[PDB]
Amino acid sequence: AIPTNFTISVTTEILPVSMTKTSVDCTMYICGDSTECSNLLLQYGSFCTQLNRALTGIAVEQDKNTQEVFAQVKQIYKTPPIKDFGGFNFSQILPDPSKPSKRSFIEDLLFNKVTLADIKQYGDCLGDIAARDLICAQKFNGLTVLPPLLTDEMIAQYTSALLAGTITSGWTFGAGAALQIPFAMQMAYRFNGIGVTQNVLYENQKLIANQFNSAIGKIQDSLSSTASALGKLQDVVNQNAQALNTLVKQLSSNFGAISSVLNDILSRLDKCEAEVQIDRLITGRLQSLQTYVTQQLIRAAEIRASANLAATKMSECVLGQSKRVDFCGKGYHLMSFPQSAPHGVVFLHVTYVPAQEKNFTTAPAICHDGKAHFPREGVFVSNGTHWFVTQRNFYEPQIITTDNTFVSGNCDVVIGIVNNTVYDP
Amino acid sequence: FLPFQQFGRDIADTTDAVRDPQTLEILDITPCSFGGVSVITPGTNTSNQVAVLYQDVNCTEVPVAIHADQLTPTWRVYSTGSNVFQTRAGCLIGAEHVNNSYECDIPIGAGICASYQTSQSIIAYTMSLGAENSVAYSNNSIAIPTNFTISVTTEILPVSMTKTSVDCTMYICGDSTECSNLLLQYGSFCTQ
Amino acid sequence: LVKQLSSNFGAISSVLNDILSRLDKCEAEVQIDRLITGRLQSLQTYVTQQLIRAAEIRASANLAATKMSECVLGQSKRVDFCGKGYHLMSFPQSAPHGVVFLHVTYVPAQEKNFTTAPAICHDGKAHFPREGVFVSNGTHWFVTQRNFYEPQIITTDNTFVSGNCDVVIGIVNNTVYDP
Ligand SMILES: *[C@@H]1O[C@H](CO)[C@@H](O[C@@H]2O[C@H](CO)[C@@H](O)[C@H](O)[C@H]2NC(C)=O)[C@H](O)[C@H]1NC(C)=O
Ligand SMILES: *[C@@H]1O[C@H](CO)[C@@H](O[C@@H]2O[C@H](CO)[C@@H](O)[C@H](O)[C@H]2NC(C)=O)[C@H](O)[C@H]1NC(C)=O
Ligand SMILES: *[C@@H]1O[C@H](CO)[C@@H](O[C@@H]2O[C@H](CO)[C@@H](O)[C@H](O)[C@H]2NC(C)=O)[C@H](O)[C@H]1NC(C)=O
Ligand SMILES: *[C@@H]1O[C@H](CO)[C@@H](O[C@@H]2O[C@H](CO)[C@@H](O)[C@H](O)[C@H]2NC(C)=O)[C@H](O)[C@H]1NC(C)=O
Ligand SMILES: *[C@@H]1O[C@H](CO)[C@@H](O[C@@H]2O[C@H](CO)[C@@H](O)[C@H](O)[C@H]2NC(C)=O)[C@H](O)[C@H]1NC(C)=O
Ligand SMILES: *[C@@H]1O[C@H](CO)[C@@H](O)[C@H](O)[C@H]1NC(C)=O
Ligand SMILES: *[C@@H]1O[C@H](CO)[C@@H](O)[C@H](O)[C@H]1NC(C)=O
Ligand SMILES: *[C@@H]1O[C@H](CO)[C@@H](O)[C@H](O)[C@H]1NC(C)=O
Ligand SMILES: *[C@@H]1O[C@H](CO)[C@@H](O)[C@H](O)[C@H]1NC(C)=O
Ligand SMILES: *[C@@H]1O[C@H](CO)[C@@H](O)[C@H](O)[C@H]1NC(C)=O
Ligand SMILES: *[C@@H]1O[C@H](CO)[C@@H](O)[C@H](O)[C@H]1NC(C)=O
Ligand SMILES: *[C@@H]1O[C@H](CO)[C@@H](O)[C@H](O)[C@H]1NC(C)=O
Ligand SMILES: *[C@@H]1O[C@H](CO)[C@@H](O)[C@H](O)[C@H]1NC(C)=O
Ligand SMILES: *[C@@H]1O[C@H](CO)[C@@H](O)[C@H](O)[C@H]1NC(C)=O
């Protein structure tokens, strides 16, 4: 069965690249604002020097996780003012200059589909506190969320540079300096990559372009329909917030003390007896902080794995063409287009998918006059009467010829060989 | 506050609202300190100068947020001055804002990076994303390489870390037999 | 881990000998139990952190093994998997607790502009190159390999024909040499 047509399918896959950087203050979390408790916490200071190290190790890592995913190329390319790509339309993915930022349409849709309910200006919390904002409680308990190093506009600039390089130079900009190439010729290179001769592209270029454009449209309404697709990223947000909330809730435990309120202990008991109770509370809250930091390290490792995968996909599919099966979309990979998303990346893998198969009769070789003929590249296909050489991924039959095939020995040992003449120019 | 209530408590169980017994009004208690102060510094053996980034505060209201009135005079210099600079992350004190852009030396955040430059001081600038290079494009123009370079790059990868073993007995219980006897019931933990 | 042995953990002292010399076994056992619990907690924290770092190192070592297989023992077509540029070879070098790969790569150096066309209409039939592209220095056209400027005259063996020359967008007129 040989395909006689194709479809240009655009598949969207989302990968979390980083998570919210966080910092913790032992002193104001455990021993809120009392000097009596904080004096007892000095002997445990080493433990915090561990904790503040580990969280710091996470925070820097997240910045690195973004960098190695987006800072592949340090040459910030700009798309040309003229959009002449052989009928291909990149408006929905290229930057839109009519916005304060450079986010494309698809990037805007992705951003609007993730909440990211986190900046609260310290001073708003000192005002309308009766609303009981979660972030205000976190900030009063010493749980601060550091901001990402790379601003969203800057990540969008990196994505725009990658897109411009990909469409204006193909993979040549990945392996050093960018080199010009008309987009149709680039697509011809890609088609040669997947094992279908380039002559089909120029014979169906408009159609292909139309299909590509249609596929892009199918992404837009798909991203503007429901937010479930970005569930990978939203979870990565929500979970982190969940953890912080749990931490605050975990301050409501006695841990064997007479009460969970430090001031209550210091008001009922004196320094005579309050020291043991405060020590119990300190040990419990330090254990809670250790649990939080360990869970954060687990999640940081998971996010590092995801970001390494994202960087590999950026290198092997955006900057090149991947021959790995299913690595970049279902089908035969042609290109990829990156799109920034909150704490993640989105890949639009465009793929060649054969569409209309058709039954055919084939033989492994052709015996012309004793010698067996094997095709240089392709298969022998018969429509019922004659035979032709056809490329594997497309139905482009042509008459058997001495240059289409090569001879190897006599035609007695090959099982399934048939009888036919071969044209000799 | 219902008439039988005097103290209000938040999710953390720490009292936050109190009914003042003398004047029958409700007052809220908030921490007199806060977290978010970050110290930016070149490595000592270079200089003792430092900058201070206060997170999620305008530098107009830093004195009340930090309560600079009760702080030492050495802290008040970092509360207000001519080196005030605002960022999306927060606002920065002790660093001179520079419109020029360089590579990131000491990342601050929100695309702002700091460095120690020249009279030596600390500058804070919006980091650059590398060289700007527009690429020509035409529907009938290509670029072909006529020459090449054989470039040898190096990359290092960790393979293993130090194998380590721990003796519970001599760590927890140096040489006392009493402690070693008391540690038997926790053997299931140590064997883990 | 060594430094964390200087914590009371709620005991009267962080030294077993002080507790055992001030208190008899009557009251010393509760203090020693508190110390044991705290030090066991410290050991568990250390072991958990070591497991995290071991996971990191295992990921790095899996990557190193994959690089050794796919670049030292072969030629990797994956882009930027082994150095920047097109991969030629790789040489390993042991280092303490790690490996160092020397990735020798091919990087095109000096680029030249050339006017190109997707195909060539010889006498109505369009010609497409087998391996290369059509490049014109201004007057004539040549088939050149993509990664190096090695022009050669258009020829029937260099190219192949498929259909008339009206459907291709951007085709140009030229002759093809027939040996
Ligand atoms: C290959 O598949 C495409 C699917 O689009 C076919 O193009 C469609 O053909 C029908 C009938 O002519 C039209 O109604 C549609 O408008 C076309 N769609 C597009 C996007 O162009 C194409 O005809 C098929 N080619 C072959 C040889 O079967
Ligand atoms: C590429 O696709 C868009 C469809 O989204 C084409 O039409 C434009 O769509 C945007 C949507 O906001 C409108 O603002 C424009 O007014 C539309 N312009 C036109 C001429 O229809 C767009 O035309 C396509 N690109 C090209 C070069 O045709
Ligand atoms: C393909 O061609 C060859 C010769 O042209 C055929 O070989 C003959 O087959 C018949 C039947 O077995 C024999 O009686 C002849 O002696 C063979 N002649 C030669 C020169 O080999 C062969 O049969 C043909 N293939 C098929 C399936 O018929
Ligand atoms: C291609 O590049 C190499 C260098 O990368 C050129 O070789 C140099 O040529 C100049 C002049 O002949 C010499 O001064 C250098 O010593 C050469 N360098 C080396 C390492 O050999 C080479 O000439 C270039 N070839 C072309 C066609 O441009
Ligand atoms: C390429 O070759 C074809 C065949 O010779 C040219 O076809 C005709 O050329 C004459 C003048 O040389 C024109 O009057 C005709 O209009 C052409 N035929 C058609 C259908 O247009 C063709 O002109 C050549 N291509 C170019 C761009 O000149
Ligand atoms: C090809 O032939 C088989 C057997 O008759 C049949 O089951 C199958 O549906 C056919 N496929 C097409 C595309 O005709
Ligand atoms: C098979 O192909 C040949 C050449 O195109 C044609 O003459 C013949 O009619 C075709 N036969 C069938 C059954 O399609
Ligand atoms: C293919 O299968 C059929 C049925 O088993 C058999 O008759 C035929 O000999 C097979 N083809 C060859 C070359 O043996
Ligand atoms: C005494 O208590 C009453 C009732 O709380 C209050 O109105 C008053 O202000 C307080 N002070 C004096 C001097 O009465
Ligand atoms: C703080 O700075 C921001 C800048 O947009 C401004 O919106 C806000 O009103 C300022 N708040 C105060 C109290 O100055
Ligand atoms: C830097 O940019 C600001 C924009 O408000 C401008 O006011 C200032 O004059 C500039 N300073 C220099 C040295 O360019
Ligand atoms: C190739 O052409 C473009 C536009 O004409 C030009 O910007 C570029 O510099 C040229 N390449 C070289 C190496 O000069
Ligand atoms: C282009 O190449 C041909 C090769 O014969 C040469 O004759 C001609 O002078 C060259 N023209 C230019 C502008 O380089
Ligand atoms: C290529 O671009 C030029 C000007 O931009 C235009 O005149 C010409 O029609 C275009 N040709 C093709 C095949 O796109």
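Shown for chain B, in order and in Swiss-Prot numbering: 559-676, 689-762.
Header entry for method reads electron microscopy, 3.0 Å.
Cβ atoms are placed via backbone N, Cα and C, with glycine included.
The Cβ neighbour count for B:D614 (mutagenesis position), using a 10 Å radius and every protein chain shown, is 23. For the published mutagenesis B:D614 to G, Swiss-Prot gives the following note: Increase of pseudotyped VSV particle production ex vivo. Increase of viral load in hamster upper respiratory tract. Produces more infectious particles when cultured in primary human epithelial cells; increases replication and transmissibility in hamsters and ferrets.
Non-local contacts of B:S673 (mutagenesis position) by the CB criterion (under 8 A, 6+ apart in sequence, same chain) comprise B:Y660, B:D663, B:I664, B:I692, B:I693, B:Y695. Classification of B:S673 (mutagenesis position) by DSSP places it within a strand. While the structure shown retains the original residue, Swiss-Prot records the mutagenesis experiment B:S673 to A with this note: No effect on O-glycosylation by host GALNT1.
Take the CB of B:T676 (mutagenesis position) and look out to 10 A: across all protein chains shown you find 6 other CB atoms. While the structure shown retains the original residue, Swiss-Prot records the mutagenesis experiment B:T676 to A with this note: Partial loss of O-glycosylation by host GALNT1.
Record note (Swiss-Prot) on the natural variant B:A570 to D: In strain: Alpha/B.1.1.7. Listed in sequence order, there are no same-chain residues at least 6 apart in sequence whose CB falls under 8 Å from the CB of B:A570 (variant position).
DSSP classifies B:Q613 (variant position) as strand under the three-state reduction. Around the Cβ of B:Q613 (variant position), the same chain contributes B:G594, B:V595, B:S596, B:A647, B:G648, each under 8 angstroms and 6 or more positions distant in sequence. Recorded in Swiss-Prot as a natural variant, B:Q613 to H carries the remark: In strain: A23.1.
One natural variant named in Swiss-Prot is B:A653 to V, and its note says In strain: 19B/501Y. Take the CB of B:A653 (variant position) and look out to 10 A: across all protein chains shown you find 26 other CB atoms.
When other Cβ atoms within 10 Å of the Cβ of B:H655 (variant position) are tallied across all protein chains shown, the result is 15. Record note (Swiss-Prot), natural variant B:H655 to Y: In strain: Gamma/P.1, 19B/501T, 19B/501Y, Omicron/BA.1, Omicron/BA.2, Omicron/BA.2.12.1, Omicron/BA.2.75, Omicron/BA.4, Omicron/BA.5, Omicron/BQ.1.1, Omicron/XBB.1.5, Omicron/EG.5.1. The unchanged residue is displayed.
Among the sequence features in Swiss-Prot, the natural variant B:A701 to V is noted as follows: In strain: Beta/B.1.351, Iota/B.1.526. Under the three-state DSSP scheme, B:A701 (variant position) falls in the coil class.
Annotation of the natural variant B:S704 to L in Swiss-Prot: In strain: Omicron/BA.2.12.1; the original residue is retained in the structure shown.
DSSP gives B:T716 (variant position) a coil state; it is part of no helix or strand. Record note (Swiss-Prot) on the natural variant B:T716 to I: In strain: Alpha/B.1.1.7.
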List which of the variant positions B:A570, B:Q613, B:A653, B:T716 have a Cβ under 8 Å from any Cβ of chain C, in sequence order, or say none. B:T716
If I take the alpha carbons of B:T676 (mutagenesis position) and B:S704 (variant position), what is the distance between them in whole Å? 32
Provide, as an integer number of angstrom, the distance between the C-alpha atoms of B:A701 (variant position) and B:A653 (variant position). 25
Measure the Cβ-based neighbour count of B:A701 (variant position), defined as the other Cβ atoms within 10 Å of its Cβ. 8
Sequence order is fine: just name those recorded positions in B:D614, B:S704, B:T716 with a Cα within 10 angstroms of B:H655 (variant position). none
Of all listed recorded positions, namely B:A570, B:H655, B:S673, those lying near chain A with CB under 8 A: B:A570
Spatially closest candidate among B:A653, B:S704, B:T716, the listed variant positions, to B:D614 (mutagenesis position) (Cα to Cα): B:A653
Rounded inter-Cα distance in Å - B:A653 (variant position), B:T716 (variant position): 49
Taking the Cα atoms as reference points, how far is B:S704 (variant position) from B:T716 (variant position) in Å? 22
Determine the recorded positions, out of B:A570, B:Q613, B:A653, B:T676, B:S704, B:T716, lying near ligand 10 in the sense that the CB is under 6 Å from one of its atoms, and give them in sequence order. none
